[PDB]
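Student: Take a look at this one; I'll ask things after.
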There are 2 protein chains.
Amino acid sequence: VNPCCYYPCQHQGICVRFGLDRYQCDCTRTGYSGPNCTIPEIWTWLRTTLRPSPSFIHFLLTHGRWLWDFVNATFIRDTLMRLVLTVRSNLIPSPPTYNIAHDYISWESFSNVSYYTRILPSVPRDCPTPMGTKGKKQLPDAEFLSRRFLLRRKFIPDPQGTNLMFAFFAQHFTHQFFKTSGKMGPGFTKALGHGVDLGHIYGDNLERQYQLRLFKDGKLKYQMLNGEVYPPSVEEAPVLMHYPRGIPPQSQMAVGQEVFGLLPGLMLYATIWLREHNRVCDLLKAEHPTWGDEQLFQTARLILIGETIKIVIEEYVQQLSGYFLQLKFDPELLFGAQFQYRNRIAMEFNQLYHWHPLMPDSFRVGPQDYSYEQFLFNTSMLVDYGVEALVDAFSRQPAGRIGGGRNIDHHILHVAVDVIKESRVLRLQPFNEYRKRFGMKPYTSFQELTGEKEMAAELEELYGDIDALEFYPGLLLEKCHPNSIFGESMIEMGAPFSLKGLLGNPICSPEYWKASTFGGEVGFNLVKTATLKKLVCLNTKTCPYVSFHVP
Amino acid sequence: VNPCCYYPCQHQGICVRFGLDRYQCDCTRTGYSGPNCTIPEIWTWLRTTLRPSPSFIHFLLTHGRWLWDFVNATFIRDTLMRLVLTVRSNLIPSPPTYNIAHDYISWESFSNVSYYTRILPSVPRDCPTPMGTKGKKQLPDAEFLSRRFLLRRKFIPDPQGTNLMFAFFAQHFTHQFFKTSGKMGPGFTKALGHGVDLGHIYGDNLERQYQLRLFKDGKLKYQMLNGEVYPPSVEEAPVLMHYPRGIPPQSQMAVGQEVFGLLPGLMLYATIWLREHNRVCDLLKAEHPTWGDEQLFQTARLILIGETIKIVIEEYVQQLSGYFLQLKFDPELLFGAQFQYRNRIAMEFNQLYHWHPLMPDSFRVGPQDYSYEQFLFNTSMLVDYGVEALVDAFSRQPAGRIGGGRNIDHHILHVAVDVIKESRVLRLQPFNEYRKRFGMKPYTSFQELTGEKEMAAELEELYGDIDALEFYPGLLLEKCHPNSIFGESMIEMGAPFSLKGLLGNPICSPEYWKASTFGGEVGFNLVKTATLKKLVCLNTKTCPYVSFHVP
Ligand code: HEM
Ligand code: HEM
Ligand SMILES: CCCCCCCCO[C@@H]1O[C@H](CO)[C@@H](O)[C@H](O)[C@H]1O
Ligand SMILES: CCCCCCCCO[C@@H]1O[C@H](CO)[C@@H](O)[C@H](O)[C@H]1O
Ligand SMILES: CCCCCCCCO[C@@H]1O[C@H](CO)[C@@H](O)[C@H](O)[C@H]1O
Ligand SMILES: CC(C)Cc1ccc([C@H](C)C(=O)O)cc1
Ligand SMILES: CC(C)Cc1ccc([C@H](C)C(=O)O)cc1
């Protein structure tokens, strides 16, 4: 029996097979020593005992507004944001570590960008049980697990007021770096780029980009419909878009991410960002009449990347966190720190971001209430209502609570089922192992995981042992913070991936973070003062209610 | 007239075109302010005035052996090595900056690995003269310039005692990251990897690697000849090798770098490293009987990458430098510093590494003296003499002095001619601009460049102005240090690229630099104690005289 199946090495120690049946843990730089890296060094011990729980820190951050208001207007704001940035980031390996093919560092894992990386090695194929040495010989049926604990019965809105404007932003944004390859299989991605490169606007490959570009004034091709600007058609921009068989090219919109024609919300954002790109080109040309099409295009792209990182940290994440602390996007906060400006999307981060519970039972646009069947492959809704109308509608409709269980609409429950199946193919280690990998104590029972007893009893009967609970299921079934959109694990595990992805970008490095990179002071300020409201309203005829929070 | 043609921005300030005819310099973080970034800050001025010249520091490093010996045995050795590593490295942009297509930062320049990067932007195409605003309307004829100042008349040996064992190591080693693509043109490379990835041994692409691997015990395919181990034939390892038409596959060796069959010296190293890879596999399997072929292969590769870095720093660079300071390869020296573990080969670095003057008039192997025509595409010499014999021969024959001028054998003078032509296509800025970009004062005349009067007068008559002198020519014609192999520019410009290349490797990062990465303490020590002598002798029947220095 493979000793590493027991996950003997603690605190990021590395389990290596030695001889026919022995194992050793490489505790290098873990802060611990001993056979299993559990004997702490004096400094390590002080840090671990003097640190408040994720639950207590969360409390401090969502209480005492009056105090935080004072803090948010001083340098303490910076000090804390930097603290948040470094502490969350150090939890992500960089250079990247393993991939679906190698549960060990290798030159292939480091140079081969078609692979998603992974934080914890896989469950060795030769282990007694699917999860290691705990649980039953066979995992609970994915389908059953989903219907029992993930299916929505009664719509549960997000207590934090998150809306569909946010939901679709999330779907739009994440899909620029989550593009699992159907051809290569699980564990592989076509979103080389691995981060905020805006590939969902410009395309994940040159040829597509060239087909999407006007090659005049650095602009992106487009078309006018009802006196409004929209992405061009595939006929004008011959690029592969995944539309239902039968829909003509002249009726398809070409945008960068092949999958965006399958939801008005997605194309909505495609339209907004496309309008913002061409707008920025105008501002740039005014500043540099001697610039060619290429430089105008390249420079505008860097600007939008900046705007995206800005808005994601200061509004998107802010919304999700519900923190009284005013999050801040300022690369300089890291100029005095040891930080690698690179990123590699992890398969776990992909699993974790499946926030389908956000989707509602139906989609309300003014007096009209559209169903999934009327909404999903709708090729006219966006143009019928226009950008302003849809933004207003999505900004008003509440999105569903992510954590807590039983809140995924039956229309898309199938995604969760496949997420669970893919997880087993990827052989993700147990939820508890990830709890530990991210600084939390493992759950000692299902009743501790869920703040209740009914689901816990059934889960325990199915899994047999809390140490067998799988990654994704653990994330969605964990008990949620007070009036939060999800549990602590979602944050403690997601923040590192997210923040490392945002700041790990090259435009955030000392070499790139300069006015000249963005065409000058005008371009640099577009990044620095970017805003959701401005992203929309500076590109629409009228300004509707725009926010990631319900009115 | 494009104002940036004057190279107005100093100290790494960035020239940006504004309005119809204005320009601005982005002095962000340069240590200077002002229209041209020429007004120094207090600390900046202190550093530039309190810093000794490259010539004085070089003096200190090559005198007082007794003092140095004392220092080398103390922590001062680590202190100076860290200084050297950090000061030389900070001179290289990271993330990478421009490429042949973009004289400005862009997402395309950052993500597109098929491009060599460049430290200084190109000479704007719309400038008055080919070099900017100085020199004649037409540059000196490349052919003529080479015959007049680069052609060898009388063989000039390297006063530092460098041998052919070193010369071939350099060619072998560098050809893993300098692989200009004929199909795409100058400015493009096939050596994705941009560094010490050992692609010249394992191939620059997966398919090729696969054809080269045995897929057993993690070993590399091979063949036996005279009881000795050699690389396999193209027949057993069907991989593309550039051999002259007319030679049969059965006499073509397959090695990783398509060009290595064109010199016994190159294949010699191919053989040595191949034997070392398979040897390491043995040691590894002894340690991990449960490991599969893949892990054995991946782990051995990481080990050889380490051995390569170790030897290049402590023996290779040591020999070139001539320093009494004992250089050291220890990744930990940088763990407390702000350093990016990434690298991108620069086109200027490619130009600079054209050390053809190293090649002799003929190749002596014992009593036999072989001509270029008997040496260049010889497919039997390596096997006829065996590894030991050739190593001994190359270790005894002195290589030619690199700097000084008039020392490139007529057989390969054509390379230099093409290097100069490619330079103009790449539109490399003038030598003086690079002097400045690397911390030196520009030469005020050709007489200052060359420590003499004749060549200088002829060069001045051809170029018209010292500010028109080109990159490569400047490097080879600059006056050499006392009894050195080349001038200061070669070191002051090359050291930064070289060390950044070496330490910027991901195996030198905190995440990778651990015993487990190399299979354990045994593998880790192979890296830490790697040696040229051991690389050869631990893989040959007998141990010949092996060194980068003539006996
Ligand atoms: C009702 C609206 C939505 C529909 C119809 C939908 C549909 C899908 C489908 C069909 C897949 C691929 C499923 C498979 O291969 O089995 C998928 C993947 C995914 N969805 Fe959704 N989704 C919706 C909303 C969202 C939202 C709001 C988010 C939150 C950001 C989200 C995040 C993801 C992620 C992260 C993936 C995996 C991406 C990848 O690996 O390529 N989805 N979704
Ligand atoms: C007599 C032995 C040698 C021969 C016959 C030779 C031949 C060549 C040839 C034919 C090219 C390509 C020329 C072109 O495209 O116009 C080349 C490139 C080059 N050689 Fe050599 N060379 C020799 C020795 C060396 C040595 C000792 C070094 C020092 C490390 C060296 C470094 C280079 C470099 C850096 C390049 C450019 C690589 C690239 O861009 O792909 N060569 N050599
Ligand atoms: C000043 C020293 C304080 C030591 C208190 C550290 C407490 C943790 O102690 C460690 O717990 C591990 C299990 O969790 C054991 O495996 C280790 O052997 C034990 O040393
Ligand atoms: C007063 C509030 C200060 C907030 C700054 C601390 C930054 C949060 O830091 C995070 O805290 C988690 C525990 O909640 C840990 O599990 C994470 O690893 C750590 O990065
Ligand atoms: C006593 C000698 C100590 C030498 C260690 C200093 C490290 C060398 O450092 C280098 O010096 C050059 C000038 O010589 C500069 O042009 C380079 O930019 C700098 O990195
Ligand atoms: C879940 C994740 C994708 C979003 C997220 C939420 C909160 C935070 C804050 C700054 C933190 O570090 O606690 C970061 C990122
Ligand atoms: C020219 C270059 C390719 C080799 C080289 C020579 C000397 C040094 C020393 C440590 C230095 O920094 O002066 C580094 C690299």
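Quick note: numbers on chain A are straight from Swiss-Prot, i.e. 33-583, in order.
When the header is checked for method, it gives X-ray crystallography, 2.6 Å.
Cβ atoms here come from the backbone N, Cα and C positions, even for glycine.
For A:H207, the entry in Swiss-Prot reads active site, proton acceptor. Look at Swiss-Prot and you will find A:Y385 tagged as active site, for cyclooxygenase activity. Look at Swiss-Prot and you will find A:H388 tagged as heme b binding site. One mutagenesis experiment catalogued in Swiss-Prot, A:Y385 to F, is accompanied by this note: Abolishes cyclooxygenase activity.
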Student: Would you count the other CB atoms within 10 A of the CB of the residue listed as 'heme b binding site', including those on all shown protein chains?
Tutor: 22
Student: So, three-state DSSP: helix, strand or coil for A:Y385 (mutagenesis position)?
Tutor: coil
Student: Under 8 Å between C-beta atoms and at least six apart in sequence, can you list the same-chain neighbours of A:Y385 (mutagenesis position), or say none if there are none?
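Tutor: Listed in sequence order, they are A:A202, A:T206, A:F210, A:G526.
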Student: Look up the residue listed as 'active site, proton acceptor' in the DSSP assignment and report helix, strand or coil.
Tutor: coil
Student: A:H388 (heme b binding site) to A:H207 (active site, proton acceptor): how many Å between their Cα atoms?
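Tutor: A:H207 (active site, proton acceptor) has its Cα 13 Å from the Cα of A:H388 (heme b binding site).
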Student: Just how many other Cβ atoms lie inside 10 Å of the Cβ on A:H207 (active site, proton acceptor)?
Tutor: 20
Student: I'd like to know which of the recorded positions listed (A:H207, A:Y385, A:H388) lie near ligand 5, counting only a CB under 6 Å away.
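Tutor: From A:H207, A:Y385, A:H388, counting a Cβ under 6 Å from ligand 5 as near, there are none.
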